[PDB]
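Right, one structure below, let's go through it.
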2 protein chains.
Amino acid sequence: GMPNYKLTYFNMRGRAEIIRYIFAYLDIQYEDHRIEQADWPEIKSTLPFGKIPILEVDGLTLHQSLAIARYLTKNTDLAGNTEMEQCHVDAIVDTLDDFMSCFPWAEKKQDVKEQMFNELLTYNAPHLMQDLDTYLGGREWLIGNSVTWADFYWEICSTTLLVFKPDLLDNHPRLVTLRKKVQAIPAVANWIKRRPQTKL
Amino acid sequence: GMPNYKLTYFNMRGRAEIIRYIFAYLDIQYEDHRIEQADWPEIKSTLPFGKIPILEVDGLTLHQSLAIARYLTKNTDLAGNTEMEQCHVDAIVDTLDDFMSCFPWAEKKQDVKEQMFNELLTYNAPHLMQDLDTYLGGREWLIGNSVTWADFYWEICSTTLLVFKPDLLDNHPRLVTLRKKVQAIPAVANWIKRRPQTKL
Ligand SMILES: CC(C)(O)[C@H]1CC[C@H](NC(=O)c2ccc3nc(-c4ccccc4)cn3c2)CC1
Ligand SMILES: CC(C)(O)[C@H]1CC[C@H](NC(=O)c2ccc3nc(-c4ccccc4)cn3c2)CC1
Ligand SMILES: N[C@@H](CCC(=O)N[C@@H](CS)C(=O)NCC(=O)O)C(=O)O
Ligand SMILES: N[C@@H](CCC(=O)N[C@@H](CS)C(=O)NCC(=O)O)C(=O)O
Ligand SMILES: [Cl-]
Ligand SMILES: [Mg+2]
Ligand SMILES: [Mg+2]
Ligand code: NA
Ligand code: NA
Ligand code: NA
């Protein structure tokens with residue numbers, strides 16, 4: 001039968017949400033294991049590397065959110081439809097992840113953390129939004145003729161950015177339309193209704 | 001027909017080197033276009049997301065070094081020998097890239113830059129080296145029974161780290177052995193002999 005899938009991450013959307021969307025879209029059953037921050041050192045001690053999310057697939061522990069997402073979407077409708085499309089999917093996702101990963105999520109000094117979030121959102125985020133809008137143009141989805149997991153990743157990253165900067169897309173209605181289209185995909189809409197509500 | 005490839009990056013190994021290794025290994029002819037930092041301000045607006053490397057292929061523009069590397073290795077013996085091993089390849093590459101991407105390559109204040117390079121090399125690089133070494137164990141390659149582009153990426157990243165900290169691997173003979181194996185692969189050895197000599 002199907003594998004036993006167990007996703008481990010914090011009780012946040014964060015870096016695990018892309019995998020959660022993929023499982024929902026593919027209608028694949030999984031255990032959505034959410035740990036408290038206090039229990040990270042114990043979990044970490046059991047892993048080959050030093051980060052979450054990780055995905056157990058039967059007896060195998062996978063790591064790296066995008067490596068996992070790519071694996072789960074291979075040979076599904078969420079992959080790019082062609083080899084080149086798969087390159088473009090990968091590139092857009094890495095561009096989004098690169099930007100999200102610039103935020104000092106783990107900075108313990110709160111004043112330093114807030115200053116850097118504000119700088120990134122005020123002076124850098126608009127340039128990424130403009131690059132993404134130009135890249136999308138008048139097309140329905142970011143890559144090819146149908147939805148890919150890059151579209152999911154756009155909606156996920158932008159949801160978190162909008163928490164901190166609600167007017168991020170005021171000048172980019174086409175990027176708003178794309179978010180709404182992802183959110184209206186039935187399996188995604190259903191997951192959004194039912195998922196734990198967390199800030200991040 | 002023979003493909004028309006043009007790689008654009010700075011005159012450094014940097015983030016383009018993985019692509020250069022793959023082109024060498026696959027016997028692919030390409031234009032290795034190297035810009036100087038003084039060319040950057042005028043090239044930036046031509047780039048899809050404001051970053052290099054980019055790769056032009058038969059009139060199309062690709063970006064994101066690892067997206068490009070993955071695209072070039074699909075259907076080659078560098079990709080990973082099973083779908084699950086391709087996931088492992090991808091995860092190792094992202095773990096390496098995540099670490100290299102922590103370094104403040106573009107920091108202006110040189111004292112701030114040096115402090116952070118030293119901190120990362122002292123208190124974070126040892127954990128990565130230990131985790132990689134334990135993952136490799138007694139195996140010949142990082143993933144599977146033959147070389148993959150993750151092994152290439154290990155050698156590339158560690159070569160640069162060793163510029164700053166020559167002693168970094170003195171306690172990890174198995175990781176040194178793996179570097180030397182990559183460096184002796186005929187295509188790689190010959191590329192190393194002929195490539196432009198740059199610090200980074
Ligand atoms: C246990 C510990 C070491 O103290 C951890 C330190 C990191 C922290 N982590 C965050 O607080 C966080 C929250 C939200 C979030 N979202 C992204 C994101 C989203 C989409 C794409 C890429 C990245 C990264 N994030 C990190 C969680 C605790
Ligand atoms: C002109 C400008 C906008 O100011 C640029 C800002 C970035 C800087 N960039 C570096 O100076 C640099 C040097 C070496 C290097 N090596 C990696 C590396 C290597 C292996 C794997 C992943 C990353 C990244 N690097 C960046 C070059 C100038
Ligand atoms: N590129 C990795 C990044 C993973 C990552 O940074 N995870 C953070 C949680 S948001 C983590 O595990 N931090 C714990 C630590 O650094 O000890 C991925 O997407 O999986
Ligand atoms: N993850 C991207 C990162 C690309 C990147 O940041 N490249 C640097 C050159 S080392 C760049 O374009 N910097 C331009 C800038 O800092 O404004 C990739 O691997 O292609
Ligand atoms: Cl040769
Ligand atoms: Mg598809
Ligand atoms: Mg990355
Ligand atoms: Na990154
Ligand atoms: Na474009
Ligand atoms: Na909506």
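Going from the start of the chain as shown, residues are counted 1 onward.
Structure determined by X-ray crystallography, 1.1 Å.
Just so you know, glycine gets a Cβ as well, placed from its N, Cα and C.
Feature annotation from Swiss-Prot assigns glutathione binding site to A:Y9, A:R15, A:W40, A:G50, A:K51, A:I52, A:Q64, A:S65. Within 10 Å of the C-beta atom of A:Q64 (glutathione binding site) sit 25 other C-beta atoms, taking all shown protein chains into account. DSSP classifies A:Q64 (glutathione binding site) as coil under the three-state reduction.
What Swiss-Prot lists as domain 'GST N-terminal' is A:3-80.
The domain 'GST C-terminal' annotation in Swiss-Prot covers A:82-200.
Swiss-Prot lists A:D94 to N (Swiss-Prot position 93) among its mutagenesis entries, and the accompanying note reads: Loss of activation by calcium or magnesium ions. Taking all protein chains in view, 21 other C-beta atoms sit within 10 angstroms of the C-beta of A:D94 (mutagenesis position). DSSP assigns A:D94 (mutagenesis position) to a helix.
All chains included, 20 other C-beta atoms sit within 10 angstroms of the C-beta of A:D97 (mutagenesis position). Swiss-Prot gives this note for the published mutagenesis A:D97 to N (Swiss-Prot position 96): Increases PGD2 synthesis. Loss of activation by calcium or magnesium ions.
For A:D98 (mutagenesis position), the count of additional Cβ atoms within 10 Å of its Cβ stands at 15 [all protein chains shown]. Under its mutagenesis entries, Swiss-Prot includes A:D98 to N (Swiss-Prot position 97) with the note: Reduces PGD2 synthesis by 99%. Loss of activation by calcium or magnesium ions.
If you measure from the Cα atom of A:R15 (glutathione binding site) to that of A:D98 (mutagenesis position), you get 12 Å. The separation of A:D97 (mutagenesis position) from A:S65 (glutathione binding site), Cα to Cα, is 10 Å. With respect to ligand 3, the recorded positions A:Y9, A:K51, A:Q64, A:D94, A:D98 contribute A:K51, A:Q64 as residues with a C-beta closer than 6 angstroms to one of its atoms, given in sequence order. For the pair A:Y9 (glutathione binding site) and A:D97 (mutagenesis position), the Cα-Cα distance reads 17 Å. Between A:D97 (mutagenesis position) and A:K51 (glutathione binding site), the C-alpha separation comes to 15 Å. Between the binding-site residues A:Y9, A:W40, A:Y9 has the most other Cβ atoms inside 10 Å of its own Cβ, all protein chains included.
When the C-beta distance to chain B is held to under 8 angstroms, the recorded positions A:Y9, A:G50, A:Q64, A:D94, A:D97 reduce to A:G50, A:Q64, A:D94, listed in sequence order.
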